[PDB]
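S.K.: First the structure, then my questions, so here it is.
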There are 2 protein chains.
Amino acid sequence: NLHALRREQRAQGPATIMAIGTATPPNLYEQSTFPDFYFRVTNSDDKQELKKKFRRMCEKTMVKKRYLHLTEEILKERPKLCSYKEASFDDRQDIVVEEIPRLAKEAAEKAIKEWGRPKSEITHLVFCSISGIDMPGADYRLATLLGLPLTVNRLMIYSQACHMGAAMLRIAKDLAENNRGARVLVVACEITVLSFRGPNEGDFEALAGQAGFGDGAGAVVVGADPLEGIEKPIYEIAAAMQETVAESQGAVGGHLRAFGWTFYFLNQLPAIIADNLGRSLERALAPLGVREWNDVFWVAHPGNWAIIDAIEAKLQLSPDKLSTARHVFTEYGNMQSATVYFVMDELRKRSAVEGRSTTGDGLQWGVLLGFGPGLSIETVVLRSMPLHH
Amino acid sequence: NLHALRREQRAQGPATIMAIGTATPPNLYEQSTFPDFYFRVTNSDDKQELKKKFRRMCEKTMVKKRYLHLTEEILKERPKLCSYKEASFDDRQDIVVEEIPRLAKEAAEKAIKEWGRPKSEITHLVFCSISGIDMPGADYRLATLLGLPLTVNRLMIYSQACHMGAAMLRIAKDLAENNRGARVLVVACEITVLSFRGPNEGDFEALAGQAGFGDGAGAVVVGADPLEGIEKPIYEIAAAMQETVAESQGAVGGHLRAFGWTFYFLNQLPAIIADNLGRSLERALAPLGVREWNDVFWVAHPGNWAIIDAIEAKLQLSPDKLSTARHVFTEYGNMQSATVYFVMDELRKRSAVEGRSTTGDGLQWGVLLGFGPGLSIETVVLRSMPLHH
């Protein structure tokens, strides 16, 4: 009866990524002139020596460009954003509640446009962001701006850190696979309005945060049992798993306070990540009988330049493997949960333009990776799809 | 093989609720004397007219008692919690970050204990609260307090309203059905430290919020294919869905600010909820061929007494249907996302005490119901289990 009902209602094949869309705020921030903008707007133009320290931090990041919702105009209107740790939460909430769903909507429309199917066929919405907390939430506002059916199943995931991007594919996997016809709109959106703050001579971590984080949103449509001739899977989601690394709460993390968000980290975080991938990758790839780390493709959350270097070095990958992560991080900065969607889009796009056999740079099996506070490690095994040029 | 692998890794039968645990803070607040306590600790004994009002509010709520983490001591140590609307967010964060996981742990242990099986067989943790945002978050802390294996798939749902307790069953359904052997720990925990504040003579809305909300946590183990002679389902989850009521965002909701959380409602929220249920319940129950609303059992998030009344009257339910919601509301208050789990625990126990043939008061089919800001309506169709006396 309910076993019969079960068989009827569940999907047949594995979850697939059917479309990818991305978007940023319209305001370009060049890293070479960012110290100038940052010290001027934070009324710190009378500490030239701290300004020089910052220029060197900016250069070290390896970031060329980021896109930020914030502008000098908004900062002028809302000066408390420019202080180090003054109560500023209200001004920050005013913005993120409004804009988190607006930026998400751009990335979601693009994903939907590529998918090329009606919004009425979307059954679930899975939406993550650090920011934009209200009731009704950001998911309600996003659903409403898109004109999704009132019967779409919504799930908002607030304030999980950078690995939440990968984690949403783990959730969407179960939603697409367990429900025949389920089409899952997956969105990550991050705007650094809650973490932007002026400088303090004794806070490297907070000033470092001013240098490497950008704004961005990413969206995929996820579904099993693609419609013959209409839905063209880019990747099959083969497996998804999470692992927490014992006694590493201190590696990285953050607090939410009256000043907004602040993030901490150890200098050895690049090593702590790289050194703790072994287990995850073994669980993931040993069933497929993978012999060598260079034998699969890599969609990595970049974290930072040092993190990429550490992972590449530990797994002894050739430069090509993480070059997509390097590219996105260079051109957009670290966009938290959104970053991995930008990286995934780059992999499949370079794969098409450069004439590859598959969406995973000519390779069959790949691993998508996210990592954040925990330390939390998100591993998604992807199967590439043939490219018929 | 993508399809063969899929056929082997998924569960066969419906998600099952295998155990239920509940917990509250140890501090009893009797409603009869709550006006005296509230006006005294917030230093408002010279607002006798507002006090007179609040006592009338408290009488009308029909709440007899609540359990709150907050005490006279906490309030003396952190007087900003008492102000109507000064910045007090840091004080509140300081408490909720540590306490939310702590209360959740009590409910979680009770559910695990009834389930009767090793912690190591838990594969997933799904945890919701309005409160306790930090990175790493509450799920990590809870998993750590429980001593869960590091490979448990964690998910934290922050800052969703009252209907979130229901929606976690919607989530748990797919995780459990789609993964062979999956055992999901589902936990809801709420502590009102973030919305407690002193009284303002021009704000009855916020004042009403101080009369009806309590603290608590509920937990279930959800799995598919129960072990014969080891795991005994209390209910089967046959179906679960959400819908949103158009143009009702202002019906109820709230804002997270430097003063913490405040909640808003329209006076006609009961009718708004009652009048917009039929559609959801029709979609849920028609496929089972049920002809009358009294044909099924009811596990209702209570909201408040006015809301229970309006649903009863609108659906022409006889008094027994929402009996369990009433008893839980009256004895514990609205514990937001956790309440529905107390109601569930109450139904299945009463069913056994009163000699009913099923864990659903002798009927086969039920609806577990959650509602909150959106308006959001969460409908979970349950099948009861035979009771053998």
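Numbering starts at 1 and runs along the chain as it is shown here.
So this one's X-ray crystallography, 2.3 Å, going by the header.
Yeah, the Cβs are placed from backbone N, Cα and C, and that goes for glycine too.
As annotated in Swiss-Prot:
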type: ACT_SITE; residues: A:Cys162; note: active site
type: MUTAGEN; residues: A:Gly209 to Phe or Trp (Swiss-Prot position 211); note: Strong reduction in enzyme activity
type: MUTAGEN; residues: A:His301 to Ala or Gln (Swiss-Prot position 303); note: Strong reduction in enzyme activity
S.K.: Output, ordered by sequence, the same-chain residues six or more apart from A:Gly209 (mutagenesis position) with a CB under 8 Å from its CB, or 'none'.
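M.R.: Listed in sequence order, they are A:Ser195, A:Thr262, A:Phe263.
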S.K.: Tell me, how many other CB atoms lie within 10 A of the CB of A:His301 (mutagenesis position), whichever protein chain they belong to?
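M.R.: So the Cβ neighbour count for A:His301 (mutagenesis position) comes to 31.
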S.K.: Give me the Cα-Cα distance between the residue listed as 'active site' and A:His301 (mutagenesis position), rounded to a whole Å.
M.R.: 8
